[PDB]
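Engineer: Please find one structure pasted underneath; my questions will follow.
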Amino acid sequence: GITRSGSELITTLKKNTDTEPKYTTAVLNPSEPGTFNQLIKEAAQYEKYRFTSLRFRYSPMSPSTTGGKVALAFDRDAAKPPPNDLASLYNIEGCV
Amino acid sequence: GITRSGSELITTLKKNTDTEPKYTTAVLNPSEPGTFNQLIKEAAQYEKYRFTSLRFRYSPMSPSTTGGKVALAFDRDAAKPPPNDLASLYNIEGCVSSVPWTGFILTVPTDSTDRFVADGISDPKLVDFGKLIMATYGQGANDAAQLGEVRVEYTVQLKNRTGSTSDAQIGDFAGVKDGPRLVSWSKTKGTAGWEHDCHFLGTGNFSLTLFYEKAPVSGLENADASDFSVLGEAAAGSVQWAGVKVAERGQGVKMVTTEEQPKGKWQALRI
Amino acid sequence: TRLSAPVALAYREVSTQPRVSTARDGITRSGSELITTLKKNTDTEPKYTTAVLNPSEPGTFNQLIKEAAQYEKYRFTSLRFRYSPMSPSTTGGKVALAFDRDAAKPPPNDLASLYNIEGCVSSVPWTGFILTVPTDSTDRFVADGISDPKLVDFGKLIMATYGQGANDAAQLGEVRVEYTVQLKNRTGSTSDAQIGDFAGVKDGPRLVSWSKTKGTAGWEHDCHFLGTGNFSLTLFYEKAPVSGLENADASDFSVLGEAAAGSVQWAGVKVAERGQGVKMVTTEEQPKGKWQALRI
Amino acid sequence: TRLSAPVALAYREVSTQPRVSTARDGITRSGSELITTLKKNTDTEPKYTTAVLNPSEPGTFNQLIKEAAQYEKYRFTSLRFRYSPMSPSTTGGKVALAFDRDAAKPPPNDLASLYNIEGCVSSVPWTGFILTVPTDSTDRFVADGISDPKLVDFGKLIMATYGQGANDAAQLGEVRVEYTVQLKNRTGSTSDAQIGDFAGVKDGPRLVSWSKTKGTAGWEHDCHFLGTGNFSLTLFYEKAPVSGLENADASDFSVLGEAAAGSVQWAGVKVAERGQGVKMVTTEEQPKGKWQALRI
């Protein structure tokens, strides 16, 4: 048994001129290179996990004169394709 | 902060058929590849530690008809060289010895001070918690090849946190080296020319990649490694990729250039 | 009735903690040390290995030597030797421990005489036994130079092995002292580095024992080391010798120096078994010079 | 009211008995030692004499060094220095004792700074005073080689004298330690003979401190001896030096050897006051060789 806490960096979002959302997903498993860059090394030594706590912080980097929007949502199914319209995106529980 | 108890295999002691006892040491630091094979990965991401509980175990592997003895002592000064005579070893505090065919334990009292995870260039008296001394002596020619295995059952408290240290030890021929201390090079002039040979401080399957700016005298060659297989091509401006299996510390490979400090680059990994 | 025989016996040895204390006249130190490991002897007659019982004796004591350098007299209030087997139960021969109260008399020459010594115990190599020697109430001077061993030394332990087969364990066991000494008086701390010339002068702990032997090339002086460990030996020749320092039967001998008039050598000898040493050759019996043994 | 002034004060000093005892982790040794005797200084500015507080320091401790050679860590549970006057009441000037918790910082340069040190006591040369230094609960490694003094040394005592007249007592007093150390851990007895090359390597008790200084003839290496007593110094030159060993400011210096490639010298230096030493000259900065200091 072991309990660890961390704060990784998933990715940096990019501008999208088109008014339709452009999605970029990130599967949430400890042994996922796309999501975790440091937890993978210690997850390779274990074969089970349980996320006691979990949060996703968006830290702005753009000037104050940039429009558009940025949305973070959590889909409890890791195989479902990302939604195809804004309404479906906002229907996801907890989307902010 | 993170507490990580566990148990790991340091090495397996081997027959000492000669008369002088043989001493093998393993510095007790979480970043030492000689003693740790799994806690090193976790300690790469932390820059402080404290051994809440430490203890060593000897598991027999030899027949019941094996002579000689094996000893296990802990020295709190990681800088001191290994003892020179058996009496001094047996004078160390808490030194436990027994016949090879029976197992024993050695509990190490631990203090409540924090030390920086080793970087390889700092004073051992400042970073390391101590070292372990394993002695084997008094074995005849009819004894088994292997006597037993030494293991460490610990409980460490890694503190703070930082950027993960590189898993591969990149370096440069006769120059700078970065990453975990997996290998160490040495040079000795010879008939053909300057001979550069590396020694693997850890035990396991490695992967050594090399790059020659100028054509060397000879390519990678087994020196005393258990297994070996090169898949490159020695030549000017080429790279040689090799896989070396190490059973005991100090085994490695070699090369020849005839030019001291040749221009190139090497990479070591524990696959 | 029935009495079984194991394949082997395992003794667990843990380094205990010395018990030091202060008395009216001095201190009373108790502890345990390791003398040596007995080796196989595939011959009927015994082969001996001696260890003089006296604090400040590097061969016998390793830690009590330092604590006895600050004191002048001693009295072994209780000492006792123990044997730990490390050989299977299929090893023949025997192991004998005896305590000779005269520290100069050479070990006996035949097995019959070895058993006449009072208190001589013995047993099979694969079992442990203890030899406890009665002590007395006489104070003796800690060894400091060339003096009669009858006057300073308390005694001498004798360890013998014999009767082992050809295909037997290389080493049979190891002896271990268990003393309780009474150090008395006090003095300025004394250095530990035997120093003396070739005319029979010695000043310090007994680390070396020279021995002349006439030869065709010249008188050969053999520097036998009583202990086992790493030593250094500086020599100063007043007259040019036949040869410098050479490795006689020791292990890992290295010398930095030259042989000539007024020259000085410096040999880092290393000893794996008590008795090994180096040698030198000169044309002059009892040559003029100096030497200095140290435990480095 | 009235307060008389004697012609002189007599302190009776009797060598007490060290109190050794055994604890769970090690031993607890109490005792008293003599550091040095202060000398007259007929100048307004101070003249300093330092003594590093650490067991296995030959300059400071004479008997605790031997008892600390068997142990690895220490903790001064209680230490305190005392001053015994041996000068009449007609001597001017002053005597100052201070304890610098940093063992590498050089002694101050002016009297004003000397009095800013915490705990700095002082008095007239003809009366006795005690400086008691608060201790802590941190274990430190007994000195074993070249290491940062911040990490191993507990501190450094500083003794200063100044303001004495021309026709005053030659020596004013003498300092005396009174410690209670807690030695812990344990290890095979370590030899007492500093050994190291000229590249900055040292292994053993701090008996010597080399110091380069560029000169017209070549780089001069001065072998300053931190203690006071009889020493021996073996040197090995790999390359022929400009000159061998010469007496710089010590007393009774004698050397048996020659200066040349591969040659070895052997100097029995004698020191009457801490800091005296010998010297040698070479044309190569950081020369290749070895040296070995010993207390013989």
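The residues of chain D that appear here are 56-351 by Swiss-Prot count, in order.
Every residue, even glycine, has its Cβ placed from backbone N, Cα and C.
Feature list, courtesy of Swiss-Prot:
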type	residues	note
MUTAGEN	D:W274 to A	Complete loss of interaction with host AGO1 and AGO4. Complete loss of silencing suppression
VARIANT	D:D208 to N	In strain: Infectious clone UK
VARIANT	D:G332 to S	In strain: Infectious clone UK
VARIANT	D:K343 to R	In strain: Infectious clone UK
Engineer: About how far apart, in whole Å, are the alpha carbons (Cα) of D:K343 (variant position) and D:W274 (mutagenesis position)?
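Structural biologist: Rounded to a whole number, the Cα-Cα distance is 13 Å.
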Engineer: Measuring Cα to Cα, how far is D:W274 (mutagenesis position) from D:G332 (variant position) in Å?
Structural biologist: 16
Engineer: Let's check the environment of D:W274 (mutagenesis position): how many other CB atoms sit within 10 Å of its CB?
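Structural biologist: A 10 Å sphere around the Cβ of D:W274 (mutagenesis position) contains 19 other Cβ atoms.
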Engineer: Near D:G332 (variant position), which residues of its own chain have a C-beta under 8 A away, given they sit six or more steps off in sequence?
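Structural biologist: Those within reach of D:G332 (variant position), by Cβ under 8 Å and sequence separation of 6 or more, are D:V263, D:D277, D:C278, D:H279, D:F280, D:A303, D:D304, D:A305, D:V324, D:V326.
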Engineer: So how many other Cβ atoms are close to D:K343 (variant position), meaning within 10 Å of its Cβ?
Structural biologist: 13
Engineer: Which residues, sitting 6 or more apart from D:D208 (variant position) on the same chain, put a CB under 8 Å from its CB?
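Structural biologist: Those within reach of D:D208 (variant position), by Cβ under 8 Å and sequence separation of 6 or more, are D:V107, D:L108, D:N109, D:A158, D:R195, D:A198.
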